[PDB]
Amino acid sequence: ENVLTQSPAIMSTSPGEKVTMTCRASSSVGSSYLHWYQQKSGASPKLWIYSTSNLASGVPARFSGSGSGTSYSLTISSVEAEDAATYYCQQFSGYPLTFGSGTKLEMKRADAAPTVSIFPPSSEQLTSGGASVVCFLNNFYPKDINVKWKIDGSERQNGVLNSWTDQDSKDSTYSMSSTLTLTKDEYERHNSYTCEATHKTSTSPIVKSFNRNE
Amino acid sequence: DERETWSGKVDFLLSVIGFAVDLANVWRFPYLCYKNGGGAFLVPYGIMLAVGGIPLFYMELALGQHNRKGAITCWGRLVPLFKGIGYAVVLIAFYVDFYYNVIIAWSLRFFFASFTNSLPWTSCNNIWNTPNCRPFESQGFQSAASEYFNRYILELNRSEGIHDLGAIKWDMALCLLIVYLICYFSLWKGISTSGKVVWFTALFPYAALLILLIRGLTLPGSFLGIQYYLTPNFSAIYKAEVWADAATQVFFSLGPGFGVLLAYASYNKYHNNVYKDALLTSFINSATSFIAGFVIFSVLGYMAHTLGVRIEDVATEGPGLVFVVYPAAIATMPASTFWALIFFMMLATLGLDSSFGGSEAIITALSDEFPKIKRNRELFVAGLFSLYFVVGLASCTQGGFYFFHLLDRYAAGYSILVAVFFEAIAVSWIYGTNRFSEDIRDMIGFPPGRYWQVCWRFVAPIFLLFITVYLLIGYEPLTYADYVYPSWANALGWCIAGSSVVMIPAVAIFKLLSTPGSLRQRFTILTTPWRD
Amino acid sequence: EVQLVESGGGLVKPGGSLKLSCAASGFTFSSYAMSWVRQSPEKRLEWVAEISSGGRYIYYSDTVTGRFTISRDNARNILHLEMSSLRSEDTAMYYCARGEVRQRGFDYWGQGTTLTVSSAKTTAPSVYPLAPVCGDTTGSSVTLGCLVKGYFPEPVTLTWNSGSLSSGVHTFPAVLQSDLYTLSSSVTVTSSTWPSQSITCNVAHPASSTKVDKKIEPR
Ligand SMILES: CC(C)CCC[C@@H](C)[C@H]1CC[C@H]2[C@@H]3CC=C4C[C@@H](OC(=O)CCC(=O)O)CC[C@]4(C)[C@H]3CC[C@]12C
Ligand SMILES: CC(C)CCC[C@@H](C)[C@H]1CC[C@H]2[C@@H]3CC=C4C[C@@H](O)CC[C@]4(C)[C@H]3CC[C@]12C
Ligand SMILES: [Cl-]
Ligand code: NA
Ligand code: NA
């Protein structure tokens, strides 16, 4: 199979910049068989460019394609808020019809500190025998974030579960959810549960806290 | 299935262009343009070329590339009931090769005659001329070049008819020998060498037509010839015979369904884009006929204006143009020996690859059908061309032009129209334009447009039926220059054509008999293609 | 307009078998070669199989050949992918992609259907509410959350107040540990609106047909 490698794997481009992403085949593709698809987060891909240069139907005229042989490129002249997607090159010239790695286009924005929010376990979990405290970080940028779960001044690395949202379409913010899962025994064994988010906006962390007796 | 391939896409393209670009381009199309309304005739020619000619060209090329087999096996696999089409087309090519190589023999005989300082067709004084010789064409007299061709090269006057062939002309037997040697040593090892030899036999005609054109247009009186050639008389295209002539010229000029394009495309890579190749080479054969028309008529206007000869007399088709009129014009211009040599070398190279086509169709079809021949190609091709030579010795007799003209009339034409009609029915209606569009998609990557499917399905059979009807309507018993062929000669020519045609229903009935079941099962079993 | 609707697809045990089916409409289905294209959870697109316009040319990828069987129903405009001897890494979302002209790529895609190949057992979500700490609810805005813990397989459909509000709502991707999924969600709302009026998380889990609405209470 003709493995197609796309570089870079991810790229952050503020609106207005001119960006290019390159699909490199291992084997020579015909110049009329390499295509590009745009998969928006949460939707099936759309044919975006076909035959290395042809904008598909309804593709905004800012996109372009170029290259031939084993090196092709998709270029965006004036990146806009709508270009947030993963772009996949594909060769149709010979079976298997290999798709390439895909390049993810991410918007760039000014920083925002995480809106750190804490929840103690509800009564239902408490009676169910377990315990899971939930830390939410509703909006921050950049994605680079860490959460430390701090228990009576101890630090806990095991029993912690993390989820990140995909970048928000509406404002390009990210968000995070961190949950520390413990049993009722371990929950009652310690008095205070606290989480520290350290984020590029500040060297000092952001805190929310409760004592278990609250 | 593992078979050799062209060793280069340009070898395929030059093989197809060589086969397609025949002498009919030089001696037929310009005469039709002049006769049938000039530049107005390109409206019928262009229409029939577009709806019906190129479709069948592209169809046979796609079939040949998809099936990767020769005529007999391709047709026996697409519609087993119609396996007889393959035998029909091969047998037609077999008959065509007996007569067609004589034109190349005449071309080489004139080429070898051209080396004299004064060209022998120049003068009425030579021993073969009569008191009726006049230097150029006249009414009720023979030109010096007509005398030379009929009485020295052919010696046709010493033969009293087809029954009186007379003695062999051994200089002509030797020229037909050299023709078959060039064919043998071009086709023995196969497309490995044939595809290389056509780099000459398919590119020299353009290397000649270029300079022959520069000369013809720089002759005093060439614009008069161009006027006679292309002056538009649009009333002419309101007659049905003009459209029938246009369609017959298109069909026979391309040669769609002659089995040769199967034999050649069989050697393509399976994913080669046969669509571009069909368009490219169809354009090149039509434009070559057009440019050849200027090459011819510039000199015909030079004759009509300078030499003092009526235009209605010189403007002719067939052998009496390239061997009588055009040499009679050549002999009157400076460095006549050079134009003679290049002109007859051009004629020989227009013929050579066209004969390679038929011979390669026969050899590929039989080698694909019979492995014994496939392993013994050099010996089969030697036996084949030795057969052609020993039969062609009839054409190398004094009466040999009557054998040429008879075979030329009846060998191929009636039958090949009938075969290609059944090919269009088999592919478009029994096999299916749906399946054939899927096959073309899988090869080239995109399905044939709806235009091509409507053409192949509806226009191409009606096109071939129009041709056949207007070809049988204008039937008149065979005559050549006040010699009325005996009735038994016409009966023999109808046996030739009928033997070509009968292979279709004979093999159809033998297939129908040799398959078990009731009639519905026999038809179903013989209609399913070989891969399905 | 052309619409493709892939259907079937669910949890299957490894070694098991399934048949995906795509209903195609709004075009002459009989004309167009169709492909099945899967996409792993890593968003790696991988082409699975192709079937030509009338089913006479079937092409498979090296990873699925011998196991899958693409087929076509030109009488009904239905496309199928039978899958046999499924294995863990066959878990992916399978799009159906129309692709007649090789030189114009896969012009129309369906929505895709997810196949989960795993041995874990279908398990209902142990949904919990989440209530803010007992201090101070003001303000000016407070967060309320939902923790859909322990369900299997994906997906779950989580909305707030019957989807009446979608601004200020985050639904975090489910993450897998112990072969059980955990999903969480959080809202920000103005404290003028809660607890002053009901705010509720609505969760649904198709594999268990669960439907639970939990309204959060400060204590
Ligand atoms: C050369 C001298 C004698 C004048 C004759 C000109 C022809 C060479 C031109 C006239 C119209 C042309 C044809 C018009 C139409 C077509 C179909 C045309 O469009 C399609 O078939 C595409 C169908 C589709 O995509 O739906 C492409 C080739 C062809 C045969 C063209 C090739 C050459 C043709 C025959
Ligand atoms: C002399 C005047 C009248 C006409 C000359 C035109 C000649 C040069 C044209 C006519 C047909 C042409 C050829 C047709 C097909 C091919 C195959 C292509 O892959 C390479 C070019 C090649 C080999 C062309 C070479 C140029 C060619 C020979
Ligand atoms: Cl022609
Ligand atoms: Na021709
Ligand atoms: Na020729």
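Residues displayed in chain B correspond, in order, to Swiss-Prot positions 25-163, 207-599.
Even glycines carry a Cβ here, placed using N, Cα and C.
Note: B:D420 (Na(+) 1 binding site) has non-local neighbours B:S39, B:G42, B:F43, B:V45, B:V265, B:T268, B:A269, i.e. same-chain residues 6+ apart with C-beta under 8 A of its own C-beta. If you look up Swiss-Prot, you'll see B:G42, B:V45, B:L417, B:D420, B:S421 marked as Na(+) 1 binding site, on the strength of experimental evidence.
Among the features that Swiss-Prot reports, Na(+) 2 binding site is placed at B:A44, B:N49, B:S320, B:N352, with the record citing experimental evidence. Mapped onto three states, the DSSP output places B:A44 (Na(+) 2 binding site) in helix. Counting only residues at least six positions away in the same chain, the Cβ atoms of B:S320, B:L321, B:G322, B:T348, B:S349, B:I351, B:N352 sit under 8 Å from the Cβ of B:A44 (Na(+) 2 binding site).
Remark: B:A117 (substrate binding site) has B:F325, B:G326, B:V327, B:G425, B:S426, B:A428, B:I429, B:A479 as non-local neighbours, by Cβ distance under 8 Å and separation of at least 6 in sequence. Annotation comment: Swiss-Prot describes B:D46, B:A117, B:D121 as substrate binding site, evidence class a large-scale study or a structure entry.
According to Swiss-Prot, the mutagenesis experiment B:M72 to F carries this note: 3-fold increase in sensitivity to cocaine inhibition of transport. DSSP classifies B:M72 (mutagenesis position) as helix under the three-state reduction. For B:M72 (mutagenesis position), the same-chain residues 6+ apart in sequence whose C-beta sits under 8 angstroms from its C-beta are B:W310, B:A313, B:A314, B:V317, B:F530.
Listed in Swiss-Prot as a mutagenesis experiment, B:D121 to G is described as follows: Increased binding affinity for cocaine. The local packing around B:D121 (mutagenesis position), expressed as other Cβ atoms within 10 Å of its Cβ over all shown chains, amounts to 24.
Under the three-state DSSP scheme, B:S426 (mutagenesis position) falls in the helix class. Among the mutagenesis results in Swiss-Prot, B:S426 to M has the note: Increased binding affinity for cocaine. The residue drawn here is the original one.
Across the fold, the C-alpha of B:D46 (substrate binding site) and the C-alpha of B:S421 (Na(+) 1 binding site) stand 6 Å from each other. Same-chain residues with CB within 8 A of the center of the B:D46, B:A117, B:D121 CB atoms, the substrate site residues themselves not counted, are B:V120, B:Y124, B:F325, B:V327, B:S421, B:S422, B:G424, B:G425, B:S426, B:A428, B:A479. Farthest C-alpha pair in the substrate-binding residues B:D46, B:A117, B:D121: 15 Å apart. Relative to B:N49 (Na(+) 2 binding site), the recorded positions with Cα atoms inside 10 Å are B:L417, the candidates having been B:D121, B:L417, B:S421. One way to see the shell of the Na(+) 2 site is to take the Cβ centroid of B:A44, B:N49, B:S320, B:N352; the remaining same-chain residues with a Cβ within 8 Å of it are B:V45, B:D46, B:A48, B:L321, B:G322, B:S353, B:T355, B:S356.
If you measure from the Cα atom of B:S421 (Na(+) 1 binding site) to that of B:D121 (mutagenesis position), you get 10 Å. Rounded to a whole value, the Cα-Cα separation of B:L417 (Na(+) 1 binding site) and B:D121 (mutagenesis position) is 15 Å.
Same-chain residues that are not part of B:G42, B:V45, B:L417, B:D420, B:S421 yet have a Cβ within 8 Å of the Cβ center of the Na(+) 1 site turn out to be B:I41, B:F43, B:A44, B:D46, B:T268, B:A269, B:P272, B:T416, B:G418, B:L419, B:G424. Classification of B:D420 (Na(+) 1 binding site) by DSSP places it within a helix. For ligand 5, the recorded positions lying close by, meaning a CB under 6 A from one of its atoms, are B:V45, B:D46, B:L417, B:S421; the full candidate list was B:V45, B:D46, B:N352, B:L417, B:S421, B:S426.
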